[PDB]
Amino acid sequence: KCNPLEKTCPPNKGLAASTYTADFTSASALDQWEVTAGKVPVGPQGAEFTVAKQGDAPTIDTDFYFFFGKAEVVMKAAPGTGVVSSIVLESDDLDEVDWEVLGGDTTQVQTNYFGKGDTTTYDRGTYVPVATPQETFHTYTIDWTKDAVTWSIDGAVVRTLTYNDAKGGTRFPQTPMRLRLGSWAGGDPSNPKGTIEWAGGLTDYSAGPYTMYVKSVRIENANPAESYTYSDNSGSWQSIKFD
């Protein structure tokens, strides 16, 4: 939560490899992850993100950050009105690329991005058709280069954000990012009306529980390093130092 746009921050721990793969069949697979809220059991269908009662927001974050490359997640989304299933790439300056599935919307996934925590417009969000994301696994793939972010589902391109498209590159995600996986109630009664409407309605916890499943993760790090340092206030990929 230390923002390098505002302060000098300690370095991000790096994925010092070109490839990271986790089959979530195994208890082992959570080695390089932090269960950063709730409890995330690892059954035969992989890591389980259950929303059972209000305040349930089970999440895992990678210990490491990667700097360009690829994030591929095999996920079956949680069902249920207002239950959100989230795949997030996020940097310490709040550059961000994500997938959002809504439990009651059985025909789409939302694609999204933020540059530097800037939520000013809503040119960031696009819905794409997907067959029953709550009832079947899909492969959600983000290809991330200095030229473009590409979203793919089951190896079909569904969205491309070019560097120029993201306010002339000023809002292009281009700082080292970690992968966050989680489910949560967008339709929590305590949420803003706008979040509940976006989530597709009020969440009924008693009609639960609602479980998102992640069976595997593949990360390709374009720039393997032990760590990344933001050398200035630019938030530019050019400002990122690593050995």
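Heads up, chain A uses Swiss-Prot numbers, so what you see runs 24-266.
The way this entry was determined, per its header, is X-ray crystallography, 2.2 Å.
From the backbone N, Cα and C atoms, a Cβ is placed for every residue, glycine too.
Swiss-Prot lists 45-230 with the feature domain 'GH16'. According to Swiss-Prot, the mutagenesis experiment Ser109 to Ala carries the annotation: Leads to a four-fold increase of the transglycosylase activity. Under its mutagenesis entries, Swiss-Prot includes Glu119 to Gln with the note: Abolishes both the chitinase and the transglycosylase activities. If you look up Swiss-Prot, you'll see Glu119 marked as active site, nucleophile, on the strength of similarity to another entry. One entry in Swiss-Prot concerns the mutagenesis experiment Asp121 to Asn. Its note says: Abolishes both the chitinase and the transglycosylase activities. Swiss-Prot documents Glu123 to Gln as a published mutagenesis change and attaches the note Abolishes both the chitinase and the transglycosylase activities. Here Swiss-Prot flags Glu123 as active site, proton donor. What Swiss-Prot records for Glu123, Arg203, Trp207, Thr218 is chitin binding site, and it gives experimental evidence as the kind of evidence. Record note (Swiss-Prot) on the mutagenesis of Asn135 to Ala: Results in a severe reduction of transglycosylase activity. A mutagenesis experiment is reported in Swiss-Prot for this position, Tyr145 to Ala, and the note states: Maintains 24% activity using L5-SR as acceptor, whereas it has only 8% activity when CH5-SR acted as acceptor. Experimental mutagenesis is annotated in Swiss-Prot for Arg203 to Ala, with the remark: Does not lead to significant changes in the activity. Swiss-Prot gives this note for the published mutagenesis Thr218 to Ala: Results in a severe reduction of transglycosylase activity.
What Swiss-Prot annotates, mapped onto the structure for a quick look.
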| residue | record | DSSP class |
| --- | --- | --- |
| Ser109 | mutagenesis position | strand |
| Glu119 | mutagenesis position | strand |
| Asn135 | mutagenesis position | strand |
| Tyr145 | mutagenesis position | coil |
| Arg203 | mutagenesis position | strand |
| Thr218 | mutagenesis position | helix |
Could you check which of the mutagenesis positions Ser109, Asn135, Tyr145, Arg203, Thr218 is the closest Cα neighbour of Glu123 (mutagenesis position)? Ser109
Between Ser109, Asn135, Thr218, which of the mutagenesis positions has its C-beta surrounded by the fewest other C-beta atoms within 10 Å? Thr218
Among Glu123, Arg203, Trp207, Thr218, recorded chitin binders, what is the largest CA to CA distance in Å? 19
With an 8 Å cut-off on Cβ-Cβ distance and a minimum sequence separation of at least 6, pull the same-chain contacts of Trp207 (chitin binding site), or say none. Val74, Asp79, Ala80, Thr82, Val106, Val107, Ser109
Nearest-integer angstrom distance between the alpha carbons (Cα) of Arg203 (mutagenesis position) and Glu119 (mutagenesis position): 11
Counting only residues 6+ apart in the same chain, whose Cβ is under 8 Å from the Cβ of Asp121 (mutagenesis position)? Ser109, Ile110, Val111, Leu112, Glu113, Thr134, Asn135, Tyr136
Cβ neighbour count within 10 Å, max among the mutagenesis positions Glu119, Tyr145, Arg203, goes to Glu119
